[PDB]
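Report on the structure given below.
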Amino acid sequence: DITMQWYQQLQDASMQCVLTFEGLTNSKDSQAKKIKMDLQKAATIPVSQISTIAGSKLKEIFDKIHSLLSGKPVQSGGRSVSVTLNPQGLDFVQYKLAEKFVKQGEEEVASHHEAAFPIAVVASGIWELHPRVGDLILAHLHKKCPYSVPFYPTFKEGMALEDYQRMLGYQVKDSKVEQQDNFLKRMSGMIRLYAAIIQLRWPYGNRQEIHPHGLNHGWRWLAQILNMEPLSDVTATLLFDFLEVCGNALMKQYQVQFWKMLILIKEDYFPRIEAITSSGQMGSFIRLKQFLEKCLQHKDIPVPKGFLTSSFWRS
Amino acid sequence: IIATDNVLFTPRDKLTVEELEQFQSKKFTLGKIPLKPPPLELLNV
Amino acid sequence: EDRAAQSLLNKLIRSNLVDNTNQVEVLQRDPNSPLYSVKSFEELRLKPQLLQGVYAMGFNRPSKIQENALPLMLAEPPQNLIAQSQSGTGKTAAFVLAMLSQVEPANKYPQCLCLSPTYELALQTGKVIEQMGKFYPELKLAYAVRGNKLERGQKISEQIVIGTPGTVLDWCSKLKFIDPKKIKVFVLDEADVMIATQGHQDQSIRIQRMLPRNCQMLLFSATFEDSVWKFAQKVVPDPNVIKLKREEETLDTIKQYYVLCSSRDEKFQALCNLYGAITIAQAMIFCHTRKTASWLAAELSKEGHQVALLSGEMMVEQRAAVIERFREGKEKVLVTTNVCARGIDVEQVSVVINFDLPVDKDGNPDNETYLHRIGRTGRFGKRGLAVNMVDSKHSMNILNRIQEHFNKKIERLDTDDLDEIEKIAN
Ligand SMILES: Nc1ncnc2c1ncn2[C@@H]1O[C@H](COP(=O)(O)OP(=O)(O)O)[C@@H](O)[C@H]1O
């Protein structure tokens, strides 16, 4: 309940934010649409621009967002724009910015596992300067992927199966239901991003204060997900792509205690999946072992493919 | 003018005895992994 | 025009097999001889050093085309073959495996001979030999192509030869560099492009005619053209035949849209408003003129948007480099103009943009191009997106025409209301 109570705090806190700018969205005037238009535009383009080429230019995007969010004018498409246009706008850009970070993790990071690190650092860095934005990220991240909390949605009475899948995070149109494979990746990329944000820090800025969402949240995530019965394909998948991304940073921090966790899932939690998963869905559970057999004997968990290196930061 | 400190680890104190005995064990016990991070004293156990 | 360059580029960028769900047809010399099928490399009982090299380069089990081709080629007595399967199915890896099985490195003279249409393609085929046969010490390779300087009275000691058609003939015929009567395996790789030169077809046969009868004859082609099939029969006597029909691609999973714009500056403004409206990772833009593409990419770069530009002047290797970066996520948008127009197997492509419509010569709709451009995005159930820029009534006329051929609706998208644009990519 400690987690579920905290889970609700962020969710209903976001719902408060949905309402604070209520009227900016719900407006049909030609100006009122244009203002909503230019803001949602000049607040999500830079996030989509995030690239792996070089941190040298990854600072432009970071500065362009800090300026936008801090109130400064930003060079948008054609005319420059700021938030001073509308007083209920600030609380709106913070909402659209937060979702886009998870959205970029939904689509890109799912497809491209390496783009997780150049996106996270910017997210982890903006989280520092403006904490209210981070709660909004944790809000969306949690809803779209409840497995990040982590908490598994239970099956309430009345078998509205279509209604249940929606809670599981499946995206279903009135007529259409999402495939598992198009869904699994959507959730991988969401927790590969989360696993990256908790270990990365914005190098620039001279901040003597610590990470807003620290690597402690990675330990609890592994602890709290391994103390409950695993789902068939979801767990054995998400457990893997979380360790590949953050397993290196956890091994350095909790040197022995972490290893204890790993020697458990390998001999104690692996049997917990062999029975649950059917023979037609063992794909994930197999990667999960191929991941440990190396790491367990090698005494080392490889650096996540795509980690930002010293060269990237100069260029 | 103050800077807060880190919560990366959990103090040895302010930790229940269950969690303390778990971190100290050579092996963890299934379904009873402590939610709080480990302490700095029992890192190299 | 120039199918060798298309093939060369496809080789440099291909990272793994192309999935194919179709079943393989087999047409054996003896119709009633049982069908040869295998599902693992253990079954073939390869030499240890060979199986070692197979597992070494990342292969787990035989590919779909290989499940039938390998046992047929390793069967005793040596049985010839004509295999037809699209580029990327494992044709090259198949005959390379067959070659290395018949060679016995103790004998220092050519025992296997491959014909590749060009020097560059020969090199790529050569690289596969060197990888799979890295555990064959003393096993070397000789390149019998134009440019290779050799003097008389010298004798090739290599157990494998690969070369262009015109020069391999000289090796054996006049210059006496190879004794054809010791050749145990013969390959003609990529016949679909080999025929593009009339000179090659005749030179290849003459070579085939100097070989013994017990020499294993193999031919491979990406296309099922008749000119190919007529050419293959002359080269391979008493041939088995293996076919795998090309993987078809559909729009079952893609949503088609179009946007009306008064001019080009509007097509650019229309393109900007789309960004931020939806979760777009990476995207491809296809243009009509190189003058416009360089302008768009420049205009797009001006906005601070990072872009990759593919133009015709660029060398082949240069094209590959930009494409590689694009895949690696260095670039988020690839603007191109008839350079690799069919569509690249990038995985992170959220949307395909047709700033100008896929137009065939004579001014007709290029439906194959339209299909291949978008078919890649949503194959095997993935989700894709498509947006077509219409700048005139003639362009609009073409649009409905495409809509006819596929009979799938390309609805209109209005770029003023962001609320509407969010709905489509959800
Ligand atoms: N059995 C296999 N398992 C895994 N990858 C393979 C296998 N065979 C080929 N590949 C890879 O697939 C790609 C295409 O190989 P293939 O021989 O070369 O193409 P083609 O049929 O056009 O000649 C190469 O990168 C190659 O390494």
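In chain C, numbers come from Swiss-Prot; the residues present are 54-479, in order.
The backbone N, Cα and C atoms fix where each Cβ goes, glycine too.
What Swiss-Prot lists as ATP binding site is C:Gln119, C:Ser138, C:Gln139, C:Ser140, C:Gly141, C:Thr142, C:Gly143, C:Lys144, C:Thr145, C:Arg429, C:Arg432. There are 17 other CB atoms within 10 A of the CB of C:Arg432 (ATP binding site), with all protein chains counted. Mapped onto three states, the DSSP output places C:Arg432 (ATP binding site) in helix.
Look at Swiss-Prot and you will find C:125-295 tagged as domain 'Helicase ATP-binding'.
All chains included, 17 other C-beta atoms sit within 10 angstroms of the C-beta of C:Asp223 (mutagenesis position). The note that Swiss-Prot attaches to the published mutagenesis C:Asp223 to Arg is: Impairs interaction with NUP214 and RNA.
The note that Swiss-Prot attaches to the published mutagenesis C:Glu243 to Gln is: Loss of activity. Remark: C:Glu243 (mutagenesis position) has C:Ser60, C:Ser169, C:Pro170, C:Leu174, C:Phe273, C:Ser274, C:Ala275 as non-local neighbours, by Cβ distance under 8 Å and separation of at least 6 in sequence.
Looking at Swiss-Prot, the entry for mutagenesis of C:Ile258 to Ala says: Impairs interaction with NUP214. Secondary structure at C:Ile258 (mutagenesis position), taken from DSSP and collapsed to helix, strand or coil, is helix. In sequence order, C:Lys287, C:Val288 are the residues near C:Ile258 (mutagenesis position), counting only same-chain partners six or more apart with C-beta under 8 A.
Quoted from Swiss-Prot, the note attached to the mutagenesis of C:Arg259 to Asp states: Impairs interaction with NUP214. Sequence-distant contacts (6 or more apart, same chain, Cβ under 8 Å) of C:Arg259 (mutagenesis position) comprise C:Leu222, C:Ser226.
Taking the Cβ of C:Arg262 (mutagenesis position) as reference, no residue of its chain lies under 8 Å away while being at least six apart in sequence. Record note (Swiss-Prot) on the mutagenesis of C:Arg262 to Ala: Impairs interaction with NUP214.
Under the heading domain 'Helicase C-terminal', Swiss-Prot lists C:306-474.
Taking C:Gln139, C:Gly143, C:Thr145, C:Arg259, C:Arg262 as the candidate recorded positions, the subset whose CB lies under 6 angstroms from any atom of ligand 1 consists of C:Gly143, C:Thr145. Around the Cβ of C:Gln139 (ATP binding site), a 10 Å sphere holds 17 further Cβ atoms from the protein chains shown.
Secondary structure at C:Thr145 (ATP binding site), taken from DSSP and collapsed to helix, strand or coil, is helix. Residues C:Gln119, C:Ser138, C:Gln139, C:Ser140, C:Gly141, C:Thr142, C:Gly143, C:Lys144, C:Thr145, C:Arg429, C:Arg432 are the ones the record ties to ATP, and the longest Cα gap between any two of them is 24 Å. You'll find the Cα of C:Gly143 (ATP binding site) roughly 30 Å from the Cα of C:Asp223 (mutagenesis position). On its own chain, C:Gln119 (ATP binding site) has C:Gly143, C:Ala146, C:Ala147 as residues at least 6 apart in sequence with a Cβ closer than 8 Å to its own Cβ.
Cα of C:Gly141 (ATP binding site) to Cα of C:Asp223 (mutagenesis position): a span of 31 Å.
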